[PDB]
Amino acid sequence: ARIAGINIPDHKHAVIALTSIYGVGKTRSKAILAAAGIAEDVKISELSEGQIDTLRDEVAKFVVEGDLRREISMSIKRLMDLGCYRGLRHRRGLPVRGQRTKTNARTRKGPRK
RNA sequence: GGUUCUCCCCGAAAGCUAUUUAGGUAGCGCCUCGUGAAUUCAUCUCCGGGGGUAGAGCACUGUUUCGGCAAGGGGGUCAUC
């Protein structure tokens, strides 16, 4: 299938296109392939009649899609409700990694203006 | 501006329209003289009408207050935005 989340890309290797499965990435790809006992030399283009099962099965074992994107974003407000550092820093846009906001932090403040 | 004898009858208008017209003039309206015509015309009563003014009203068009108060809120305090 195209499974959970619309589209699975094709005209490229199986592992690759599996990285484009909104919560599956570099490792996590070849880890499903290893599981499902199948190659990456073959593309997804070929979509095996075996691999077709394991698509939904192994992405069903991982927190992915809406499920993950829920939980994370539920927790950005969780701390926010409790007067946490991690909390308020999200509504100023600020980091939590001790980064340079004397100079940098132009992914947290947006770019130079 | 002035415009000269007499008697008798009826008797206006200062409105409208147009005008290089607005103190002019023309037509009409209104007067007069004559000739036709009509229970024509006029009034009044009775009978039938359409009316949007006066008055009144506040649905509508706007406008005004005052209670409540569906919604908005300016405004303050607080948070996470």
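Note that chain A carries Swiss-Prot numbering, so the residues on display, from first to last, are 2-114.
Header lists the method as electron microscopy, 5.8 Å.
Just so it is clear, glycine is given a Cβ too, placed from its N, Cα and C backbone atoms.
For the natural variant A:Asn105 to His, the note given in Swiss-Prot is In PW095; partially suppresses a rimM deletion. Residue environment of A:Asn105 (variant position) contains 11 other Cβ atoms, counted within 10 Å of its Cβ in all protein chains.
A:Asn105 to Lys appears in Swiss-Prot as a known natural variant, with the remark: In PW097; partially suppresses a rimM deletion. According to DSSP, A:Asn105 (variant position) is assigned to coil rather than to any helix or strand.
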